[PDB]
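Enquirer: Encoded as structure tokens, here's the structure I'll be asking about.
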Amino acid sequence: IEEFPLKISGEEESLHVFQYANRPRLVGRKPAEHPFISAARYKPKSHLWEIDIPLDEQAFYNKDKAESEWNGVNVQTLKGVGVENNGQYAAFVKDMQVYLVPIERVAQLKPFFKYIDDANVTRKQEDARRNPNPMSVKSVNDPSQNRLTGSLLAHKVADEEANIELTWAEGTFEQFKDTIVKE
Amino acid sequence: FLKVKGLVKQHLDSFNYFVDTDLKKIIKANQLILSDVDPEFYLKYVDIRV
Amino acid sequence: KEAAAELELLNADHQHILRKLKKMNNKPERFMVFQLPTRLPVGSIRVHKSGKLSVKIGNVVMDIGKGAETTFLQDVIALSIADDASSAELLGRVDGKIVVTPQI
Amino acid sequence: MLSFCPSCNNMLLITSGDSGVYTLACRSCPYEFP
Amino acid sequence: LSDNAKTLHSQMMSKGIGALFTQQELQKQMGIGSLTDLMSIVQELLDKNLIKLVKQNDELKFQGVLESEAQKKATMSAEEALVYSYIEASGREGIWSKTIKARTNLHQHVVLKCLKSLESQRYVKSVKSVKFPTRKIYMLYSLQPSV
Ligand SMILES: [Zn+2]
């Protein structure tokens, strides 16, 4: 009977979708808000998305347990690995128009506990300096020996690479009309 | 069903899969034997036939 | 028997999504994600006899099957990046998710 | 016992509080409750 | 280019071979350029194989050596000078021939064919050590039989 035509107008833009494994949608049938991002963190070649969130203050905080153990306060960060798949187009509608764009990666955000990881790296460093108890020339590739590669090599290149400090903004109309003017 | 596909179906149709296709997939997994002494010497296998 | 309980829910799944594409006409920076089949051997969302949904994204290739099916207690947000620079923009959150299935 | 801690989903733990009071609080997340 | 490398090694040979130099005093000493091009001539000086990289524990350390031994080791090939670095790293207590094979992956024939030439080049002698008798121990001509 009726028809609603659609066209795809998307190139050059690798827009991503995050998934909050903590936050539900609705609180008694009413959907809540999405929290305010303080800052972000990205590393290329491993595609991590380290999102920072800040907490509520002294009412539900218990600061004298937080200050006395780790001294890293008011920050909950969470990690999400970006994964690739085909399809999965995102669409907004116009009045009797609907325009689409391909999504390039999808990340699933799990709570990356930063400080308790950082609490023990000092504990091992002080243990060395209590009782410290005490030279590189080339070698030859041999055809009867193996070298580390595969999945743990990806962790060897995901530890030291260039961060980019994102300026988190809220735009959403510049990209909107950019699709409208393109057929 | 038994005229073109006989009574010894499992015994012959595996060995016929071995001699034609399954041998090329083995020389391609153990090719290029090398000697660390005199490193410019290499023996590599291009195909295999029976 | 239990084959009939499938079609009536997919019948009711047409109406629950036809309402949702009608309330969303006010373009209030709303989004939904859905997956198109690649590997082609554009179109138009249509309404068939008594509310049946199909797309024809090929010149002839018809895709009857569409269905709003996933239940998820997560807040998903579409956001763009560009060239590892000052390009972090939160656009909006996602209300629903449907699929597109080629009929055989 | 459905002891979900918000913003970490981890667990809850009955903590021996100040003056031996029974406050509940998990580790690895700065959260508390009477 | 070259003259900046001629200044730095004269600073490396300025002090007596001890008091092993490092970067934290080097940029105090040679800091006319930024660290981006200072390293590039030192890596070129590593390409001119004079500077070596010695280790004091847990941290980055440098050590310059004299030009006199640099010329005689440049006569050797890649694998010839490579095994000569292991014996001169040992220096005082020698080094066991089988352990040299372990630190190279070069098997028994190619290591023994190398040092057969190297003794005729008069850089290596063989001593008899007593804390493990009947083992092959190599040193320089610098004669440390502390054992
Ligand atoms: Zn918690």
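Throughout, chain E uses Swiss-Prot numbering, with the displayed residues spanning 11-157 in order.
Quick check of the header: electron microscopy, 4.3 Å.
Cβ atoms are placed via backbone N, Cα and C, with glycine included.
Sharing the feature lines straight out of Swiss-Prot:
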- E:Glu89 to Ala: Cold-sensitive. Abolishes interaction with BRF1/TDS4 (MUTAGEN)
- E:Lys135 to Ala: Cold-sensitive. Abolishes interaction with BRF1/TDS4 (MUTAGEN)
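So that I understand the layout, could you describe where these features sit and how close they are to other parts?
Expert: In the three-state DSSP scheme, E:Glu89 (mutagenesis position) falls into the helix class.
Listed in sequence order, the residues of the same chain lying 6 or more apart from E:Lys135 (mutagenesis position) and placing their CB within less than 8 Å of its CB are E:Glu129, E:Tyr148, E:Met149, E:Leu150, E:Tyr151.
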Enquirer: Show which residues of the chain containing E:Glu89 (mutagenesis position), separated from it by at least 6 in sequence, have their CB under 8 Å from its CB.
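Expert: Residues satisfying the criterion: E:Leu116, E:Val120, E:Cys124.
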